[PDB]
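Visitor: Pasting a structure below so you can have a look.
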Amino acid sequence: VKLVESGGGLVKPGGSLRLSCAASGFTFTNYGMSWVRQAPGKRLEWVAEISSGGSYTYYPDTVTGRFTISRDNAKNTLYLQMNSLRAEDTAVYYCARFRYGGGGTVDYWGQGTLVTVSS
Amino acid sequence: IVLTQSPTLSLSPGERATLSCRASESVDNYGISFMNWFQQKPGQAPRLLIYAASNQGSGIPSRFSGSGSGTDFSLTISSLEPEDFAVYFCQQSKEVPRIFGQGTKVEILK
Amino acid sequence: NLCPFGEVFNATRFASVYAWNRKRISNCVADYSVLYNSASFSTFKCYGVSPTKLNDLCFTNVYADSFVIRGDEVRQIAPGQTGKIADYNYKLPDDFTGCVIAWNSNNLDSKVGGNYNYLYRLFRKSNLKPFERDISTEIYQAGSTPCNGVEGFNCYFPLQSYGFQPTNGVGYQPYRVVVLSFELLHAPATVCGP
C-alpha cells in the first residue's frame, strides 16, 4: 500500500551502484519482495526475487550484472546493488510486493525509477 | 517459459475484450491454475487484475473477467470505458523467470 | 548409544501431515542440549515439561512425529486448538506432554512450482481421535449424490495439496514441524539424559 524509492541516478558504465526501496504500511517481514525493470521499447523484465523472513534471493539468469539484493527488516527497507553497469541496463526499475501465496501474486508497487547508464 | 501476446488490438466502448496470451511449453502447470493479468496506465504504475485468471477482486470491477486454459489464457471485459484502456500483461509463474507479455494496447477511434 | 535426532530433524523428506511419521526412539542417550540450544528454531514450546529441565529426566516412550504444515497453522498444533489441522489430518490430545518445534523450510521444501508432494486432508467425515493416522483417500460424498469411485458434483476427493511457492508470505511458507511426546515416570527407561 505504501512504498518509497530512490530517485533516478547517473553512473558511468562499467561501475556499480546501490539502489534503495523504503517500505511502510504493513509488516515488512511477512511479504517477499521483488525488483522489476521496464526497458523502454521492451516488455517488463522481472529483475529479482527475495524471500520473506530470510533470503531466498533467486534471479533470472540472462547474464547477471550481479545485482545483489537484501532486506533490512527493522528498517522496513530493501536494497539493490547493480554491478557491471552497461548501456542496455538503462530502464525503469520497480520494487513490488508479493502477497500471501497464490497463483502469484504481485500486488502493490513502487511507482518506478529511471536508470541512466552513461558517460 | 516463453509467453507471448497478440501484436495489436484496438477496440471501442461497449466491446468485449479478449487478448491472446500465447504460452509456449506447458499449458499452465500441474498446479491447475497460474498466470495473472496486469494493466499499465501512463503515469500510473501497473496493477493486479485477476490472479490465475480465475479469482479476485477488490477494487476490481466485476466487468473485468476471463479465464484460461492450454497455451492461451482468455481475457474478458464488458462495456469498456474510453479512459480505461491500457496495455494488459499476463505473467507466467511456477516455472522459469516469470516475465510478462510483449504488450498490446486497446485503442479507440473517434 | 545415541538417539537419532540427527536422522529425525536433519532427514531429507518430511512426510506430509495426513500421514505423519511416527519414529519411536529408545535405548540411547537423548541429549536435549544440542537441540534446544541450536537456536535456529523459529518457534518452540514445551508443555508438561520446561525445556531446560529435560537433560536430567528419564522417559520411555519417545515419539518424534514429524510433518510439514503451513506457517499460520503451527498455532493450531498444540493442545486446545481446533481447526483444519488438529481436527482433520493430525490430532493432539490436550493433556499431552512434550515439546513442539518448528523452523521454516522455505529454502528446501518449496519449489517455484509449489512442490505438491506436500498435501493434506481437507474433507473428512469426522474429527480425529487423539493421534489417529488417516490414510484413506476413498472419495467423499457431500450430499446423497453417489460418487461411485469417481470425482463428482457434491463429491470430493478428500485430499488437498498446498501450493508452496518459495515466495509465499510467512504464513504460507511451509514450516517443518516436528512434535515429540513421552511417558515420564513409572516405566523402565530406555531413554535417558546425560
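Going by Swiss-Prot, the residues shown for chain C are 334-527, listed in order.
Note that Cβ sites are derived from N, Cα and C of the backbone, with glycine treated the same way.
Relevant sequence annotations retrieved from Swiss-Prot are reproduced here:
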DOMAIN    C:334-527  domain 'BetaCoV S1-CTD'
VARIANT   C:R346 to T  In strain: Omicron/BQ.1.1, Omicron/XBB.1.5, Omicron/EG.5.1
VARIANT   C:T376 to A  In strain: Omicron/BA.2, Omicron/BA.2.12.1, Omicron/BA.4, Omicron/BA.5, Omicron/BQ.1.1, Omicron/XBB.1.5, Omicron/EG.5.1
VARIANT   C:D405 to N  In strain: Omicron/BA.2, Omicron/BA.2.12.1, Omicron/BA.2.75, Omicron/BA.4, Omicron/BA.5, Omicron/BQ.1.1, Omicron/XBB.1.5, Omicron/EG.5.1; complete loss of interaction with host integrins
VARIANT   C:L452 to Q  In strain: Omicron/BA.2.12.1
VARIANT   C:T478 to K  In strain: Delta/B.1.617.2, Omicron/BA.1, Omicron/BA.2, Omicron/BA.2.12.1, Omicron/BA.2.75, Omicron/BA.4, Omicron/BA.5, Omicron/BQ.1.1, Omicron/XBB.1.5, Omicron/EG.5.1
VARIANT   C:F486 to P  In strain: Omicron/XBB.1.5, Omicron/EG.5.1
VARIANT   C:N501 to T  In strain: 19B/501T
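Are these features on the surface or tucked inside, and what are their neighbours?
Guide: Annotation for C:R346 (variant position): spatial neighbours C:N450, criterion Cβ-Cβ under 8 Å with sequence separation of six or more. According to DSSP, C:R346 (variant position) is assigned to coil rather than to any helix or strand.
Neighbour list (C:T376 (variant position), Cβ cut-off 8 Å, at least 6 residues apart, same chain): C:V407, C:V433, C:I434, C:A435, C:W436, C:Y508.
Sequence-distant neighbours of C:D405 (variant position): residues of the same chain at least 6 apart with a C-beta under 8 Å from its C-beta are C:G504, C:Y505.
Other Cβ atoms within 10 Å of the Cβ of C:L452 (variant position), summed over all protein chains shown, number 17.
Listed in sequence order, C:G485, C:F486, C:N487, C:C488 are the same-chain residues at least 6 apart in sequence whose CB falls under 8 Å from the CB of C:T478 (variant position).
C:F486 (variant position) is surrounded by 8 other CB atoms, counting those within 10 A of its CB over all protein chains shown.
In three-state terms derived from DSSP, C:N501 (variant position) belongs to neither a helical nor a strand segment and is classed as coil. C:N501 (variant position) is surrounded by 27 other CB atoms, counting those within 10 A of its CB over all protein chains shown.
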Visitor: Go through the variant positions C:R346, C:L452, C:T478, C:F486, C:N501 for me and flag any whose C-beta is under 8 angstroms from a C-beta on chain A.
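Guide: It is C:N501, listed by sequence.
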Visitor: In Å, rounded, how far does the Cα of C:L452 (variant position) sit from the Cα of C:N501 (variant position)?
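Guide: Rounded to a whole number, the Cα-Cα distance is 16 Å.
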